[PDB]
Amino acid sequence: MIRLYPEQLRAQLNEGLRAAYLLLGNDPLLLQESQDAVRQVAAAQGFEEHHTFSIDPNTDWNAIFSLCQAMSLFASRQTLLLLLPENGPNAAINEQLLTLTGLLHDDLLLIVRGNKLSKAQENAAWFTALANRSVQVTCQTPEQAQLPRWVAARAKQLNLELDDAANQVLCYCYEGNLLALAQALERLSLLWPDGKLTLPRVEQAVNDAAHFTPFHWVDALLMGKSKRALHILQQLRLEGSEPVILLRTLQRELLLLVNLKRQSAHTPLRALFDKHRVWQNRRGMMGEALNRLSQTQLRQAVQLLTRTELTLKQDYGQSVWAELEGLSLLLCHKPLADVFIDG
Amino acid sequence: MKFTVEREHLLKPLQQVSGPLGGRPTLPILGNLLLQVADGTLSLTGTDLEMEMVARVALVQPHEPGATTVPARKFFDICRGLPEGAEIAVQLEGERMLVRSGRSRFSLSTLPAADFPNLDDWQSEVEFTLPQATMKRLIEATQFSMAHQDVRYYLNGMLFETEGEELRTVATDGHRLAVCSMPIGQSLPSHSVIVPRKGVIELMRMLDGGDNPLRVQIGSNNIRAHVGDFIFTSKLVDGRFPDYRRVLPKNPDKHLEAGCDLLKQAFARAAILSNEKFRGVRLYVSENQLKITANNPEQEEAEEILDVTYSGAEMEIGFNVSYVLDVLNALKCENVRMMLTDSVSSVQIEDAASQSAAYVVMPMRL
Amino acid sequence: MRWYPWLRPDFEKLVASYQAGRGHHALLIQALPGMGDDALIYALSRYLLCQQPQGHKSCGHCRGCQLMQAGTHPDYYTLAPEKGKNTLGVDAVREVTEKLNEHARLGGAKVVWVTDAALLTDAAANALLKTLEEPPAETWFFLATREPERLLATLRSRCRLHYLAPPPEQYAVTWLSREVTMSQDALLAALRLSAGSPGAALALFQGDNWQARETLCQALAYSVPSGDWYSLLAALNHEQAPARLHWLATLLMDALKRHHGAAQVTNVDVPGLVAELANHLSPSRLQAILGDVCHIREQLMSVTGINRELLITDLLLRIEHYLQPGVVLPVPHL
Amino acid sequence: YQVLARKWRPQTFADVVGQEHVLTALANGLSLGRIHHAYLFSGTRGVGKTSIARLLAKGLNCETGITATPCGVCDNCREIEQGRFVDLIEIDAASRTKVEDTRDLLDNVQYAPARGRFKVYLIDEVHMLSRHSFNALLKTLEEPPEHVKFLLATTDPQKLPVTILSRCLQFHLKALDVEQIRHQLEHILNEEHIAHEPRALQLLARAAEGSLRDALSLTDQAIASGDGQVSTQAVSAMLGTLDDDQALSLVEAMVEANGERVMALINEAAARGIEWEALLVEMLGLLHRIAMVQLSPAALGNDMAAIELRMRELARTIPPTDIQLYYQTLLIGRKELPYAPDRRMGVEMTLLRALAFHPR
Amino acid sequence: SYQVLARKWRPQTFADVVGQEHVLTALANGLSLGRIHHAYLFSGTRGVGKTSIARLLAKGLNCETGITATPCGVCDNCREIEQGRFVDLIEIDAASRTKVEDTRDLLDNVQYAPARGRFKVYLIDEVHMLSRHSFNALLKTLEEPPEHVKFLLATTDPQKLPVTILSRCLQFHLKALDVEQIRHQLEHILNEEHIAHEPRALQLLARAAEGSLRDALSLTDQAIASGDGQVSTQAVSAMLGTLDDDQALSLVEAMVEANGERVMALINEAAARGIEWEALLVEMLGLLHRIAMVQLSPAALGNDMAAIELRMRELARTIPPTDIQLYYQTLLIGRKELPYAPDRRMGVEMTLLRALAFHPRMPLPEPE
DNA sequence: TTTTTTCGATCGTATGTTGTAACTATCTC
DNA sequence: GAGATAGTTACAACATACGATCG
Ligand SMILES: Nc1ncnc2c1ncn2[C@@H]1O[C@H](COP(=O)(O)OP(=O)(O)O)[C@@H](O)[C@H]1O
Ligand SMILES: Nc1ncnc2c1ncn2[C@@H]1O[C@H](COP(=O)(O)OP(=O)(O)O)[C@@H](O)[C@H]1O
Ligand code: ALF
Ligand code: ALF
Ligand SMILES: [Mg+2]
Ligand SMILES: [Mg+2]
Ligand SMILES: [Zn+2]
Ligand SMILES: [Zn+2]
Ligand SMILES: [Zn+2]
């Protein structure tokens with residue numbers, strides 16, 4: 001199996017085609033761009049007919065198998081596209097894919113698009129069989145650190161002069177949503193044919209459409225960026241995310257920090273990290289968080305979390321978000337007069 | 001315990017007994033059916049703790065007494081799989097029965113028959129026998145007036161009353177009443193019972209074209225009907241029923257006579273523009289004249305005029321056209337007699353030819 | 001379901017009423033867990049559904065007895081929480097009430113058994129109210145509960161209450177010694193922890209509960225000399241958390257009793273731990289910790305889906321905080 | 001056999017115990033021809049809401065006419081009593097809560113009554129209906145047709161929408177007093193030919209807490225356990241009536257802060273077997289009596305003469321503020337007694353807290 | 001035979017409407033000028049008369065004399081509207097007509113011209129109960145309705161409507177009626193009905209109405225039933241005015257003066273009279289609160305209790321605020337403790353004894 | 001190199017599958 | 001040329017999956 005990235009597909013396609021292609025990832029923009037490039041190359045090579053299906057146990061595989069076995073009246077080199085379910089392949093779906101693999105031939109070109117497969121999902125007889133003659137594309141949304149590089153590359157590709165301040169503004173406003181970034185770049189290019197994208201021009205034609213996850217909120221809390229944490233929490237509230245997931249995500253890290261701080265007085269930090277099986281990249285952030293606050297904090301935080309959970313469940317209240325913001329400020333280096341904690 | 005079974009004979013009774021059985025078992029043995037052999041017959045019985053259906057098939061080859069339980073789904077699948085015309089040999093060998101279809105031997109798990117909730121002893125408070133035609137006529141003429149889902153649970157069924165040599169079926173739902181009476185030729189004690197919707201509909205479904213008479217026996221808590229080679233047993237609501245004769249209007253002053261077909265056609269034509277949700281019409285009755293008016297929520301109006309035999313004072317009455325149409329269709333006669341008293345009183349409908357059945361409709365007050 | 005000897009008297013009373021046709025249509029039996037009220041209710045149901053009873057005992061041969069033994073009697077209804085869940089829904093009550101409107105298939109009585117009325121939701125109880133008020137003829141309702149004060153007042157005010165009490169401590173100890181083989185102090189402590197219920201002590205002995213109690217005692221003995229109570233979390237975080245919280249509460253109460261110079265103590269097998277608790281803790285701190293433990297146990301048993309680990313960790317942290325000088329202890333409120 | 005609470009249901013206004021104002025208002029309204037189309041009877045548990053509603057329905061749908069004294073013998077009255085009267089539709093409002101039921105019921109309000117003159121919808125336990133059901137009801141309740149009457153009975157009027165309350169005529173029943181309950185019990189027992197004693201009836205009435213159904217249930221318990229005799233001993237045993245000076249001894253020990261004696265008395269009481277709530281109530285009563293004596297020396301009633309002296313001693317030693325503190329502590333202990341691992345544990349915790357309250 | 005007062009005394013003209021002057025003036029000006037919008041929303045409490053005003057507007061629009069702010073009330077259109085029989089007044093019960101199918105049918109049948117009137121007025125009642133799909137379907141129709149179509153909406157909870165629907169309508173919020181207007185309306189109705197009445201009975205009924213005039217009419221019907229054709233002060237006090245007696249003020253004064261014997265005598269007298277204990281505590285708390293308000297603002301006390309005004313003012317001049325707060329808190333806590341007390345009378349007695357024991361000026365003597 | 005949220009009861013919208021009743025067409029009398 | 005039997009289409013009822021609000 002040839003592993004590649006969306007930035008390295010044009011050269012491979014120009015060099016030659018392949019029996020099948022697999023597109024796995026999370027970002028819709030890169031996936032659709034790869035799909036479009038592959039389809040354009042196939043059409044240039046004579047693939048005229050294109051058919052699309054969504055993988056689903058409700059959907060019938062008989063039609064797909066008949067299409068694979070059948071031959072068009074006045075066409076050749078058909079293209080078949082399969083959209084995997086968001087949850088992932090099931091045992092029945094795995095068996096159906098294994099059956100389909102045999103039907104594959106030279107003219108038929110299979111393109112699979114779907115979410116990234118887990119370790120168990122990746123382990124499959126059909127996947128292993130096709131690995132010998134398959135090209136896989138890794139499509140992972142770049143992190144905030146990697147985002148400005150991608151934005152600069154996109155601006156250069158479209159022949160746009162983008163300033164550092166404009167790059168930062170675009171990264172902040174449309175973090176985690178590459179499709180919005182691309183559409184904003186297109187709109188800006190249309191607005192000014194000259195292509196001189198100054199900071200005011202971008203500021204006057206940009207809206208807030210960032211997308212975040214609870215893990216990002218917890219990481220921001222650990223870092224201590226109060227503004228970033230508040231922005232992430234506001235975005236999560238706006239998009240309609242249940243606070244239960246946020247609470248459970250924060251609970252694990254809070255308890256881990258409490259335990260480490262309690263045990264840090266007698267054991268080296270590295271030994272504790274090794275015992276608790278923490279990620280290597282997270283060790284620095286964990287150490288910074290531990291050194292940033294003392295046992296006085298991380299104890300009132302537990303009280304806040306318990307009170308918030310009780311209010312959510314027993315009372316079925318609606319002030320959960322205010323308590324979450326207060327806890328976020330408390331985790332950051334803030335006074336937190338402690339009347340709200342109700343100690 | 002050797003049993004020889006022909007697919008042709010076994011097919012229909014198996015489907016009949018499996019009918020009431022549903023996908024949801026609700027109990028380990030409820031899905032299973034009880035198969036027993038007595039003298040020279042084999043009885044297959046199935047129940048869901050509310051209604052029981054048992055079918056009997058004659059046996060010719062020698063056999064010995066026995067009784068067991070077999071799952072319905074597996075037996076149905078086995079019967080379906082075998083080619084048509086095949087002969088099935090069934091034997092009892094330990095806790096698992098043996099089925100020998102040609103050279104194919106199958107072992108089917110069997111559960112003890114002592115745990116099957118089957119009635120053992122039956123006591124009949126009142127028993128009789130009638131041709132299928134009479135019972136079918138009574139059920140057809142009285143079924144449409146039963147309530148479907150009402151707080152008054154006693155109105156969710158049909159009242160069967162035996163009085164002297166008369167059998168009476170009564171149905172009511174709070175807005176309309178249907179009473180049907182028929183002689184039976186036998187003297188029976190005065191006794192009234194209530195049968196729920198499920199029992200009545202199942203009895204109607206199993207009942208077919210009149211070939212042989214059916215015998216019905218009603219006990220303290222149950223009713224059992226045997227027809228041909230099937231017996232269906234159900235239980236009763238036992239919630240007491242209002243007296244129908246009280247509901248019937250007393251001394252209806254105004255009498256009207258009309259033709260069934262003409263009135264049916266007039267009502268059908270007027271209902272075209274009638275309200276969809278309510279289906280309300282207004283009847284103005286005057287000397288040898290009947291005017292039917294229908295209004296619509298879309299401001300549409302329809303008017304029709306018909307000639308009848310009437311000589312009383314002019315009256316205006318509101319009604320639901322659907323109920324009147326149903327009554328006319330069920331009556332299925334040539335001449336119809338309508339008895340009414342005032343504009344806020346129930347109206348009775350009967351046949352001029354005979355008074356075997358009667359209906360009552362309560363007008364809508366606006 | 002075991003028939004304990006001490007249930008013989010009460011039965012002889014209740015059945016007598018049903019022999020005279022004077023039995024109430026709704027019986028509420030109050031008994032601690034392990035008292036065997038379920039066996040009494042089952043015996044009463046068997047007698048009621050029997051077609052040819054032989055005095056106070058079911059014949060065991062009639063069709064009703066056979067069906068009851070097979071657990072397939074059409075006229076027998078039971079309301080219990082679904083598998084995994086710990087509550088009884090409205091749908092089951094509605095189904096039972098709708099079914100009750102029809103006559104019995106076997107032409108006898110209809111018995112409805114509620115395994116635990118305390119698990120009923122408000123909607124279920126309200127639905128069952130009217131049916132209990134005016135049940136159809138030959139319909140009998142049996143209910144069981146531990147504390148009838150928690151049930152809805154309207155539901156309580158339409159049932160005949162029957163209270164069961166455990167035998168004297170000597171009889172229970174003798175019975176346990178006959179059944180279980182342990183030291184006298186251990187048996188007495190188990191019985192007292194069980195609020196005098198012989199059945200519960202047998203359950204505690206049969207299983208790993210005693211090992212868990214020993215582990216908790218060792219952990220508390222280690223923690224009391226120092227200020228490290230958080231280490232108790234490992235001993236507390238478990239499915240049977242309310243029982244361990246109850247054990248800790250009993251230990252604290254025994255420590256307070258010893259502080260006040262009392263004589264009887266719930267725990268009669270760990271005098272050293274009680275002495276250490278009394279020596280190293282003041283009465284006010286003991287009372288505050290006992291109140292916190294009781295409140296947390298009530299919250300865990302009441303709220304549905306509450307996070308066990310977070311609550312226990314917060315409780316332990318607060319307990320450690322209280323021991324520090326100059327801390328305002330809580331005061332009960334109403 | 002039918003239980004007493006199900007056999008002695010009132011059948012006429014003459015058989016209703018108490019609730020004089022509601023009966024008088026209904027009689028005046030019926031006599032003056034000012035019948036309303038919506039009645040809401042709100043009251044505590046077991047005060048005859050359903051009975052009053054049924055009697056009102058009988059009066060409205062009597063053959064003789066609209067009268068406040070239904071005959072009870074005409075066919076309509078007999079059918080209503082039996083419960084198979086078509087024009088009287090009794091909703092549960094607890095087994096039928098979904099909007100579909102209410103909507104289909106409100107679509108059958110146009111047809112005239114089958115037999116009677118009014119179509120009576122008796123909605124019992126109406127507080128268990130969803131918001132949609134109430135909103136659907138609203139407009140029909142506001143301006144229903146002439147031949148339809150709505151009767152509502154609830155034990156929790158504050159759970160209903162304000163509009164529903166505003167659309168109905170509210171009748172607030174009052175809890176029955178001890179004397180009325182005792183008289184009703186005596187009359188019922190005399191009719192049933194059952195032996196009784198004044199003390200047993202007084203205790204049952206006091207324990208009824210203003211609910212007649214509870215009183216009848218307790219009477220049935222006594223009859224079943226009393227071998228068909230309502231004797232004082234049986235009632236006291238059932239209710240766990242304290243008779244000796246356990247309460248006074250415990251109060252004295254608690255005041256003296258002698259924990260050893262308090263725990264010994266608790267253990268002895270547990271060995272004997274006593275209802276803890278009754279003991280707490282007795283202690284609260286004794287504390288109130290001591291406070292009253294402190295307010296005025298003549299407050300001490302003759303009933304507690306045997307301990308009068310001792311009581312007075314406490315009135316001469318315990319400051320009133322301490323008495324109030326002990327009373328509130330015992331009250332709080334009583335409130336939290338159900339929500340404790342064990343009743344004995346709750347009692348012990350309350351008494352230990354009271355012992356620790358010593359301000360001197 | 002007699003029909004209910006609420007239904008009988010329904011305003012059939014803008015002159016019969018009590019209060020709501022701003023909305024009536026706005027509607028009259030709009031009708032006179034001719035600036036008629038196609039979407040009106042009415043909001044407020046219960047019994048304010050949103051439905052009555054909607055019916056009056058419908059009468060005004062569809063009148064044979066033309067679009068007039070003062071409908072004649074005699075033409076056949078007005079008579080039919082009053083009787084609820086007009087063909088061009090489509091009244092929708094949104095409470096029962098919640099599913100989007102009904103809304104789709106209504107919008108499909110909205111293009112046809114009216115039968116007789118010059119407009120086809122859709123009056124949707126309880127619009128807040130509609131599902132979101134119904135609102136979305138109604139959006140565009142409200143945006144550009146046919147010229148001969150007018151929409152009138154009424155609800156009690158406008159906060160749950162979609163923001164777009166609110167933007168697409170002219171909002172009119174009715175405020176609760178004051179005591180004087182309710183009393184005047186009740187007096188006028190009773191005078192028309194030829195029923196004897198007393199001023200204090202009307203005052204009590206108006207105070208118990210709490211804005212909603214329909215509540216006032218229902219209470220008036222209850223009073224008429226209780227008094228057997230007359231509305232007497234005693235009759236009203238029997239059901240509603242069981243509270244508001246001089247006994248509460250006497251008890252408050254005795255407690256302020258630490259007169260234990262007087263308090264005990266008052267308690268005994270109240271028990272003999274058969275006075276509800278919770279009502280007594282409520283009255284004492286209310287009196288303390290009003291004294292506190294008088295201390296804050298001299299204009300707090302209105303004419304409603306003018307009979308005792310002087311006395312109240314005296315209690316404001318002498319009692320320090322802190323003592324009043326202490327008494328209020330003690331009575332509130334005693335109320336918290338009342339349900340669990342062994343007896344209601346015993347609970348009230350204990351509460352008063354606790355109040356006397358901690359009296360700020362002269363506590364009860366301590367043992368020596 | 002990877003991590004999965006409270007629960008019960010009630011209301012509303014849209015799609016797919018099965019059974020029964022009503023209406024139409026064809027063959028034999 | 002008409003009636004009876006068999007086949008096709010339409011309507012009503014039931015089952016499954018997904019989304020939203022309040023206690
Ligand atoms: N005020 C009363 N007068 C007479 N009997 C009453 C009264 N209140 C309750 N009962 C008794 O309660 C039973 C009926 O219950 P009821 O009180 O009508 O239910 P609800 O709780 O709806 O008021 C009857 O057996 C009756 O004897
Ligand atoms: N402004 C008013 N003037 C006179 N009577 C009123 C007024 N508002 C309400 N009412 C009376 O209250 C009753 C109910 O009013 P209603 O139409 O329900 O108002 P809403 O729609 O605000 O509830 C009416 O029958 C009417 O007699
Ligand atoms: F019948 Al009740 F409260 F017991 F209404
Ligand atoms: F009819 Al309303 F508030 F408008 F009760
Ligand atoms: Mg009742
Ligand atoms: Mg209105
Ligand atoms: Zn038996
Ligand atoms: Zn009568
Ligand atoms: Zn006019």
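Every residue gets a Cβ built from N, Cα and C, even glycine.
Secondary structure at B:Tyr153 (DNA binding site), as computed by DSSP, is helix. Among the features that Swiss-Prot reports, DNA binding site is placed at B:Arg24, B:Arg73, B:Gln149, B:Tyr153, B:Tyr154.
Quoted from Swiss-Prot, the note attached to the mutagenesis of B:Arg24 to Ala states: Mild defect in DNA replication, impaired loading of clamp on DNA, polymerase speed is wild-type. More severe replication defect and very poor clamp loading; when associated with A-149. Around the Cβ of B:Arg24 (mutagenesis position), the same chain contributes no residue under 8 angstroms that is 6 or more positions distant in sequence.
One mutagenesis experiment named in Swiss-Prot is B:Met135 to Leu, and its note says 3-fold reduction of synthesis of beta*, probably due to loss of its start codon. The Cβ of B:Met135 (mutagenesis position) has B:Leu203, B:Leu207, B:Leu214, B:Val216 as same-chain neighbours under 8 Å, each 6 or more residues away in sequence.
Under its mutagenesis annotations, Swiss-Prot gives B:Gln149 to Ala the following note: Mild defect in DNA replication, impaired loading of clamp on DNA, polymerase speed is wild-type. More severe replication defect and very poor clamp loading; when associated with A-24.
B:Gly174 to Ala appears in Swiss-Prot as a mutagenesis experiment; the accompanying note says: In dnaN159; a temperature- and UV-sensitive mutation, displays altered DNA polymerase usage, chronically induced SOS response; when associated with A-66. Secondary structure at B:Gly174 (mutagenesis position), as computed by DSSP, is coil. Within 10 Å of the C-beta of B:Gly174 (mutagenesis position) we count 19 further C-beta atoms, all protein chains included.
Under DSSP, B:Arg24 (mutagenesis position) is assigned to coil, being neither helix nor strand in the three-state scheme. Across the fold, the C-alpha of B:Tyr153 (DNA binding site) and the C-alpha of B:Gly174 (mutagenesis position) stand 12 Å from each other. Residue pairs drawn from B:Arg24, B:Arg73, B:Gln149, B:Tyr153, B:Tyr154, the listed DNA binders, are separated by up to 36 Å at the Cα level. Proximity of B:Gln149 (mutagenesis position) to non-local residues of its own chain (separation of 6 or more, Cβ distance below 8 Å) is seen for B:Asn156, given in sequence order. Within 10 Å of the C-beta of B:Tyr153 (DNA binding site) there are 16 other C-beta atoms, taking all protein chains into account. Rounded to a whole number, the C-alpha distance linking B:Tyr154 (DNA binding site) with B:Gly174 (mutagenesis position) is 11 angstrom.
Contacting chain C by the Cβ rule (under 8 Å between Cβ atoms), the recorded positions B:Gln149, B:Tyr153, B:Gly174 reduce to B:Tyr153. When the C-beta distance to chain D is held to under 8 angstroms, the recorded positions B:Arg73, B:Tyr154, B:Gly174 reduce to B:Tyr154, B:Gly174, listed in sequence order. Cα-Cα distance from B:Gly174 (mutagenesis position) to B:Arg73 (DNA binding site): 42 Å (rounded to the nearest whole number).
For B:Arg73 (DNA binding site), the number of other Cβ atoms no farther than 10 Å from its own Cβ, over all displayed protein chains, is 13. Of all Cβ atoms in the shown protein chains, 20 besides its own fall within 10 Å of the Cβ of B:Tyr154 (DNA binding site).
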